[PDB]
Amino acid sequence: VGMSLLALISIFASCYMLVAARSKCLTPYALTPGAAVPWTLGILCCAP
Amino acid sequence: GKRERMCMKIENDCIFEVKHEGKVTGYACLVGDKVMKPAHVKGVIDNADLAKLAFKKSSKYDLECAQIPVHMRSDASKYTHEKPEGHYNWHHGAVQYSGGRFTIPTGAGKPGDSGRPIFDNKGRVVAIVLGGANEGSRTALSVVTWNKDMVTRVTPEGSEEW
Amino acid sequence: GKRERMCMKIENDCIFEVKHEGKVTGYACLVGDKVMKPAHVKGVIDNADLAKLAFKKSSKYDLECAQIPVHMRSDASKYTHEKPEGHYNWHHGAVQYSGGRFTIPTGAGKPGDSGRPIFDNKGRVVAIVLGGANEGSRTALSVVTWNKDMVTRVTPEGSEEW
């Protein structure tokens, strides 16, 4: 039970860190009025 | 003379005040399908049609913005991404962009009107005010201004929120 | 003319002399976010606020620069790096830049005026004086100048110290 809890904690922390990194990399484009996100960076970070 | 009237006509229905408990505490500008406003000013805009939006806050730039409903997208400003040395317009007099800095005379410019934007000679929004750095007789401004691609914040040392 | 009219007005509050046990020995210029003065003059800057700062000394360039207080940034001149052919303004007359040497007829400029900024017709500082050297009837200035990125010091052959 301890090992399972630790594994889930590690997975959740890693996923949260990728989510935060994607947010930081993509959010400036969401503020610019022009909002011309490169399609390549949209591919990697799943940008609408 | 004419440019002042033009700039005021552009922002006649381009500025929404964000009241708190019935009192004016700031504003919000409409440009490029983005309802951008400072992320520090507290309260809610009067417009209920604009109250039901989900902003994307950012502590780094002090800038939270949303999308503009298609109903009033016609009443939106225009934007520019170049700042040659010269003269720029404001709701309280005129501003100068000297050495990468937005400058106003002291006294003019007081807290509570932070959200309102800055126009140019052609009549397009060039930057959004956040605060100023009071010093001597010319008050240097802490501004959020977008370059051609990113949103950039320029803040002089020792500036305080409006 | 009017260049000598305006340069004095700008130079009025852009100078803060330095006193050596009550004797004037040099000047400190307030240009572009930095207080600077040559390193060979002694004493204390007569200004109250500028007396106690952490100046950075560079014996190679004979220059010493600090960070100007925030509450007096408005009283700061304008700077530039481009210095084309022509004539340039000075406190004790006028100077001309020809062939990489700032030329002055001899006699003008006594030991005691090190740190005088050199302006253009538009009131923008290009240089700071450090000394002189007689070449017949004229004198060339040991001067510290700037480029787009780094500060540069150029000194003639067999110059004296002012």
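Heads up, chain A uses Swiss-Prot numbers, so what you see runs 704-751.
Every residue gets a Cβ built from N, Cα and C, even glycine.
In Swiss-Prot this protein carries:
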VARIANT   A:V704 to A  In strain: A7
VARIANT   A:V722 to A  In strain: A7 and MTV
Three-class DSSP secondary structure - A:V722 (variant position): helix
Whole-number Å distance separating the Cα atoms of A:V704 (variant position) and A:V722 (variant position) is 27
CB neighbours within 10 A of A:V704 (variant position), counting all protein chains shown, number 5
According to DSSP, does A:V704 (variant position) sit in a helix, a strand, or coil? coil
Neighbour count (Cβ, 10 Å) for A:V722 (variant position): 10
